Amino acid sequence: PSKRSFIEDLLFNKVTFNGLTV
Amino acid sequence: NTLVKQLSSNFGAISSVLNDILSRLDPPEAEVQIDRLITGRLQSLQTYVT
Amino acid sequence: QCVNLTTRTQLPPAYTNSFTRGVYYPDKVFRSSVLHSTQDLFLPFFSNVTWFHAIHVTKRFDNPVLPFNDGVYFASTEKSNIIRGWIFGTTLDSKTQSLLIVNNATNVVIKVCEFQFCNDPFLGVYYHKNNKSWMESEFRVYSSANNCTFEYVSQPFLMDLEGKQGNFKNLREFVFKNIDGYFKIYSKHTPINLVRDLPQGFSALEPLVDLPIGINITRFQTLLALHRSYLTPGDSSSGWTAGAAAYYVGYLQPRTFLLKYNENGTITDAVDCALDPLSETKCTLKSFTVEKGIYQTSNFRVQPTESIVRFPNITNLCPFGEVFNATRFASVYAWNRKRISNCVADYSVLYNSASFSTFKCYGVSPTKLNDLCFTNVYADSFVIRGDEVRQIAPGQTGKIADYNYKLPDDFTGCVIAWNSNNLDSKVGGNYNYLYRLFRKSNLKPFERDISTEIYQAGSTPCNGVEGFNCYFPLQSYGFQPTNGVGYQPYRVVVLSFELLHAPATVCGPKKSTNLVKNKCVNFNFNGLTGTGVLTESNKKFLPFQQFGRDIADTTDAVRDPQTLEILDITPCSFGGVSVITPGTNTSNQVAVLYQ
Amino acid sequence: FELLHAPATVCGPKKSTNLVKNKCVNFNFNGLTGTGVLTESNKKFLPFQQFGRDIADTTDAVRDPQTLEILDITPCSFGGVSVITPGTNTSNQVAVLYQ
Ligand SMILES: *[C@@H]1O[C@H](CO)[C@@H](O)[C@H](O)[C@H]1NC(C)=O
Ligand SMILES: *[C@@H]1O[C@H](CO)[C@@H](O)[C@H](O)[C@H]1NC(C)=O
Ligand SMILES: *[C@@H]1O[C@H](CO)[C@@H](O)[C@H](O)[C@H]1NC(C)=O
Ligand SMILES: *[C@@H]1O[C@H](CO)[C@@H](O)[C@H](O)[C@H]1NC(C)=O
């Protein structure tokens, strides 16, 4: 769906309430 | 996670939740416990920010 | 009643909107070229101010009573001084002390007297042809005055006393207030030229005096000058043709301003800190110019609307009289225990039937016992001397407290002590009231010591001889009516309880209501408190559990004490309010982003 | 007499002193406690102003209540001392420096 390459995909798949907005 | 878990300590008050303090007791005799809670929470915020 | 007036064409109160109007100096200090952000009572910018008229035109004349909240911005506009005085007070009954300010030909008099005003007070002036002046015709504003704890008279003068007509060549503004007993006033005059609705621009008001009166004011009035002449019918009820008059009445609020002191120390501009997002960004930056970018302002919060209350269906009354002097209590050493539960209770029985002299609580305010829900209340029965009624307390000493009945430090409950002299004043003396004089070691809180053996003070083991160093700690009293008040018996009951452990049905007379879902509302579940939205979840509570909790150790889900369903709790809404601006120099339209 | 009703308006007299200038002196200008060297100023107040503040809620001027004069307030001197030593091993001379 995006334009990421293959190694970027591999790197992407290998990494993993009181006012605490993000 | 530690900043959240700091929200359940008495710091010296009779309970760790403010609503119970303000419901069970009369504010002129509850201001001291409110001050204790405020001091504890200020200390926690300063630590986290630094 | 008193004299009245006719031909009053009643009309709806005309409305108009101020434009940066009614800003006064907050205090006495002096500043040069700064932007202070004060916090006091001010007339809101672009507010809604109620017009009033007394101009006959026709048949228009009105000056009724108006409520007096925390300040009034009285801004009259006059050309011939038709509006002169004022009235203050609470009910104008001539029974509660009241204030009065009249602008007479003699002085601008200030009076604090219990004056008896009629329903139509005014100031009367007549254009006599023999002498074309304006003298008072009927100064019956009041009946008399009984007690006057404050009076004052200003310097003499002479008003111009105009009897002409024309546009209001001047303007007058006043901001009456009342704080900490003291009574203040502010004023500013400007010969502005106009004929109609209040003009544009911004001006400041200066302090005049500070009256040290101590009355309480709720509702006020206003004097008018009736322009009586020969063309009038000639009576206090229909003879009057007043003429041009106009004055507005604004109300103050606890706003927050940001005034801009110029070089001379005067005030030249002001910005309201809550009217629209651009003004909020100006207030936050402490400047009148906003540079291009995105800024941060106050937070956004959804406000709760309805409050719900739930309580278990309990009807049985709590037996208290059978605990409060039913037939007889027990001695100090062997006190009486009683557990009361499963009933609806009340505290008013501890305030009406017999106002007990000693009534002091711990941990819980005495007047708040209605709402918080109890669990397994404990009661104690015993009678001690009047000398040591203070011995029963969390952290005190004494023979009986340290040897017969000792309270824990964390005790949470009330204590009641009340004399029963007639019940316990025998001429021969009732001697079933005892105490433990001696004991080798102290005891534990809420622990009984029924041992009544022969205490061994020292050596010579007793073996039931009661010899030297073998005394009997159980000793009687001397309760007779001839004894002193300090030694007179007091009846003491200790009300002990614990809370927030399990589902209990002991608490007070509160009543339930219907249950709503999917709305940010308050709630109260068996004394619980909070705010959130109550949906229906899929949790499977074991049939002994009551609450649910998150990883933050707070309340996540609860159980309805009546329907036995399972509800959920979720906070309403958080989020800051950013503001997108191109620049105050460029334009004045902004876009607001809720995060 | 009574008390604690319509806060006190009948009250005793107050004493007075002289007005020194250009020296460090503790002062009391109608309740405004402070410390500094009073000197003649030129700021123009308004007829109803007494105090004076500049940027940080600090006193900078005060109206002389009797003569309706304007007096500045300048704090007294500060500054730690410093000792310049060329070494104990070499000599025993010093030259202090008032900051
Ligand atoms: C307010 O006015 C009422 C008039 O009935 C008076 O009883 C009460 O004491 C006043 N309150 C204060 C704080 O002056
Ligand atoms: C007050 O400000 C004006 C500027 O409009 C100035 O002309 C005037 O000199 C100032 N007053 C004094 C006493 O300097
Ligand atoms: C506002 O912008 C215009 C156009 O760039 C500029 O000429 C003017 O000096 C600016 N004004 C201020 C107060 O910055
Ligand atoms: C003092 O200076 C002399 C000469 O340089 C040196 O020999 C000696 O070790 C020094 N002593 C100390 C304590 O620095």
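For chain A, we keep the numbers from Swiss-Prot: what you see runs 812-827, 855-860, in order.
Determined by electron microscopy, 3.5 Å, according to the entry header.
Quick reminder: no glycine exception, Cβ is built from N, Cα and C everywhere.
DSSP assigns A:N856 (variant position) to coil in the three-state reduction, outside any helix or strand. Where Swiss-Prot documents A:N856 to K as a natural variant, the accompanying text is: In strain: Omicron/BA.1.
On its own chain, A:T859 (variant position) has no residue at least 6 apart in sequence with a Cβ closer than 8 Å to its own Cβ. For the naturally occurring variant A:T859 to N, Swiss-Prot gives the following note: In strain: Lambda/C.37.
There are 10 other CB atoms within 10 A of the CB of A:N856 (variant position), with all protein chains counted.
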